[PDB]
Amino acid sequence: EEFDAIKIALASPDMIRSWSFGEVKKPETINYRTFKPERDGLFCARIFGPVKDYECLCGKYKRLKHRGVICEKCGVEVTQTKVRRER
Amino acid sequence: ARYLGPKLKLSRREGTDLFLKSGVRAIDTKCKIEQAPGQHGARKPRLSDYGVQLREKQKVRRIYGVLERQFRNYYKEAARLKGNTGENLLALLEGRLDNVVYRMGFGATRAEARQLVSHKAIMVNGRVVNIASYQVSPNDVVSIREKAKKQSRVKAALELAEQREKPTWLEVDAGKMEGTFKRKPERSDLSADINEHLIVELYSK
Amino acid sequence: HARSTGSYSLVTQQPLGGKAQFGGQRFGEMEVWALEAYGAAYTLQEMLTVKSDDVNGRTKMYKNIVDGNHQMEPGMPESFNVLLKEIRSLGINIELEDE
Amino acid sequence: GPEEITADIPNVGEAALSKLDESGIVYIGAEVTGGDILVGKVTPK
Amino acid sequence: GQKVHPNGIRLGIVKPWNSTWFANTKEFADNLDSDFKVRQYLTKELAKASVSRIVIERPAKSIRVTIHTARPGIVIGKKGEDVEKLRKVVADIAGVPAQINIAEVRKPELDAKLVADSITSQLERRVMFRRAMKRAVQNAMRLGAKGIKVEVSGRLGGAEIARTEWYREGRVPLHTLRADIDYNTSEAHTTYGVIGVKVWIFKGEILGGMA
Amino acid sequence: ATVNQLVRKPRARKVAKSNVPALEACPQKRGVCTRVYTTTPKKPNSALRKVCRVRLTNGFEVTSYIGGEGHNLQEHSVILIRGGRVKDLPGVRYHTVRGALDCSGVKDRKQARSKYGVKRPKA
Amino acid sequence: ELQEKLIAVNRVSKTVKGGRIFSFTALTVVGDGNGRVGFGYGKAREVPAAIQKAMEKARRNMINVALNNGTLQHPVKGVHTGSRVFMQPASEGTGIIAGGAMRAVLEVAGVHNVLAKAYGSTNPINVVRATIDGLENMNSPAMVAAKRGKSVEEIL
Amino acid sequence: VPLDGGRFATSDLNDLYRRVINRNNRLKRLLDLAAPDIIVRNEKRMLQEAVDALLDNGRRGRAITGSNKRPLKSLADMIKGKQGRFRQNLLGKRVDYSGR
RNA sequence: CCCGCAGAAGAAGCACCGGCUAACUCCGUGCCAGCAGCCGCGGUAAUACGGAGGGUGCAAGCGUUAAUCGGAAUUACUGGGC
RNA sequence: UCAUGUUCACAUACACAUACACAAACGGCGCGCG
Ligand SMILES: [Mg+2]
Ligand SMILES: [Mg+2]
Ligand SMILES: [Mg+2]
Ligand SMILES: [Mg+2]
Ligand SMILES: [Mg+2]
Ligand SMILES: [Mg+2]
Ligand SMILES: [Mg+2]
Ligand SMILES: [Mg+2]
Ligand SMILES: [Mg+2]
Ligand SMILES: [Mg+2]
Ligand SMILES: [Mg+2]
Ligand SMILES: [Zn+2]
């Protein structure tokens, strides 16, 4: 995004919810044998976004044709994994 | 009227996991899932087009436990209902009562859900339904009766349903052993891999 | 030691540092005052974005150099977007603004 | 699963493997340069 | 039509012999027998070392094996142990003191016998013969051979009728006696019989005629 | 063709005849083998296939083929016949039903027993 | 990006002094999936080289078809050597309910709703050329209103 | 990130959020199970004293640690000063096409 | 129709596997015996005959034959040609 | 001028090489160089 000034302020609770894509619930990150992110933990692919480059976690979709579908095996959105750092 | 053979066999034949076992134990540990069934399994002869249509049909039918006559009847009902034939077919199949039971988790596998619905543990709006293929309509309060509400397997399946990711169009309270059907599932609310068009054109050959 | 291109760090996409890793030299704080003390603005813009941090611009730059076009598209560094989120991860709403 | 050391490395031909012995370790007295495989480890799956 | 063995017809002109010694009619046959036995046992031992070419040379007091292969590491191991053991075994076979010298070939893709062993191994592990041949041709050409021509023959892919398939990439002139044509042949012993493999590799027309 | 000509003499679809007239649109008919014999096929095949000149109930006399490996029939025998041509016995447009009045059961058939009228062995 | 699929791989022959020289011909169709399609017909001694030559020829000489939202603009008939084709626009959700090669071409062109039929011969080559003809000679409201000199709302 | 074999790098913040979320899970429990004032004042103190860690560890009475008294780096320790973004990665940064 | 009774206890076949057509290997046999909806298979290594194992498809049925329509723009009014 | 030739009988969609794309990271503690 192009810009030409910067502003800072306190974030009201509804603004903070607005930045959210999900609400974290479990005190966990990734499994300790396999290494999938444990869902609703601090890495859950459906809160933040998919781990694999442009393909989903539940395995159901693996091609740009499905770009932006949300599955119903685990609930992840298939999208750019780049956005996993954005949300 | 039912498939009584090995289940992981079907899973291997399809290739995918069809969820025919509870998923306590990994399928790789129970079998060589990466291999077609039988002596001559290890081979992928370039599948014919109708062949892949057939394979998709078999995948869905053996995920849900529906014999082909009933499945063709479902196909015809979908052709009747207006809208998109594929989403309509998925709507009917999901609306199957044994499927709703498995969904609300009162059964480790859809086989167990059919078993309990057959042995009269399932009641829709206080009326005990004995046919597994009953068509649950929207906003139906489907409950479990007491006699099999003591069932240890029932409670363990409640826990394993809490393990699974929960469907969005079903409101099931485990303590009260009571689910409620609210809205017909969306295509996006079902698994995504299944392609409507394959089954559609297969039966509209 | 010398580096054309290679690794980048994960948290922010700036290059790794080392010989034991194929690293890029730090154009550290004092060097930036040194450029600012010449008039040199475009050199600096490059040095701390296109050559460094802008995840788009560096791949567009590379291709423009192999094409020999000698032109850059400078964008905005992703380490600065890291900062915004690390502030916005406090209850401090910092945001970019338009006019 | 468990790793192996081998010459049977996938995706590489004798052009590189010529300096390994048959076990999967370089010969003593091999003279080596960047990118030579010294030890042909492999991982399952 | 039936072809002339290229290395054979080029002997003396371009290529050098494998064996090199002089011995009169009393010694000759026994020399040849010992050499045949040592080559037999040597190949059988170093089936995996990628042994391109042996060279026997007995200067009337000993035998000198000079073995061009691509895996000195594999044939030697730690500090020539396999080397010296093979040497003593060769000495017992031949009946004279022995000596081994190992030469390392740089491009395993350009030696005919090496390519032959590779294609034969692929076929024994039941890969698609067409794909094997194509990949071999690509490897040789990309390495930079001025020409290469490969041919597999017999029961290709388990068919009942045998036939000969072959590829040529680039130029491989045979009638030019001053062209360095490497040639070799091999046999893949599959469950349907032997599948033959021939490989010509034209490396350049060397005009002086060294050795 | 002009609409006018079609008016004067309409189009009367081609009539596809019966491929099995002696059955008279009836799935099977009874017969009484007048003569059981063997005939050689037509090129390129070679065999000695078993056929019976058979007298239908309605009076037609056809040549029926005797399927399966081995038969125990003879003349004066009551058989049941169904449709379908052999092909390599040109002029034979009927099969005999196996496991019928006199057309006995085959021996030691373990596949297609329903095709060949053989009992379900000890199972 | 161009979604491409073959249709038919036939083995043709040429008799020469010794015996018969076999050769394969693969007829493939490519298309971007948004409305630009193109077919190619390659021949070589081997199936892979044949298919690859076909696909090169097809990736060149593609055409535009005036598309309306995954269906055609008006019932169109096309004729080539032996095949005759009837392609009718269809409602939403119908599917690509058509023959084999017709399905291939319409699908890579992107059309998801179309009623088709292949009267006369069914030779995949002629049927594909006839399908491409029938897709080309289809004009959209923009085209026809430009051609008569009116608005898109006057012709509708 | 995983390191040398099957071990995750101790990635500090994920230990701080882990503190928070554990405390919050307990506090939702003990609220809905309706604990008495003294118990909830315990967990509510421990939660406020944990979010304290996550924001600016060590402005508390003591910085919290997970090793031989190494204080875990919290968010505000990532922003500020000589190892934090403003000096370490924004104002001057490593660059490609360089050598020494 | 409801309630209670003990017991997995009382309940699975049929066709097909050369291509069209989903799904293969071994053995028996040797243009014989045989199969076959069409093309074809069988003459000493039968993925096509017979048996086995394996698999595929339908399932209280499955297959075979008979019959009509469609496919057949193959009586072409819609919609053929000389 | 110059006839005839027993029967049957002859390789087919590229579903990859130890699906495409994918090359080492973060903090102390030290020593040393400037
Ligand atoms: Mg007739
Ligand atoms: Mg098949
Ligand atoms: Mg049969
Ligand atoms: Mg046999
Ligand atoms: Mg057959
Ligand atoms: Mg058989
Ligand atoms: Mg029934
Ligand atoms: Mg008609
Ligand atoms: Mg006509
Ligand atoms: Mg005569
Ligand atoms: Mg003749
Ligand atoms: Zn998914």
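Chain F is numbered as in Swiss-Prot; shown residues: 2-124, in order.
Recorded method is electron microscopy, 3.5 Å.
Cβ coordinates are placed from backbone N, Cα and C, and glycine is handled just like the others.
Swiss-Prot gives this note for the natural variant F:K43 to R: Confers streptomycin resistance but not hyperaccurate translation. In the three-state DSSP assignment, the secondary structure recorded for F:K43 (variant position) is coil. F:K43 (variant position) has a Cβ environment of 12 other Cβ atoms inside 10 Å.
Around the Cβ of F:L57 (mutagenesis position), a 10 Å sphere holds 18 further Cβ atoms from the protein chains shown. What Swiss-Prot notes for the published mutagenesis of F:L57 to H is this: Protein is not incorporated into ribosomes.
The note that Swiss-Prot attaches to the published mutagenesis F:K88 to Q is: Confers low-level resistance to streptomycin and a 15% decrease in the translational elongation rate. Taking Cβ-Cβ distances under 8 Å and a sequence separation of 6 or more, F:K88 (mutagenesis position) has no neighbours in its chain.
Taking the C-alpha positions, the distance from F:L57 (mutagenesis position) to F:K43 (variant position) comes to 26 Å.
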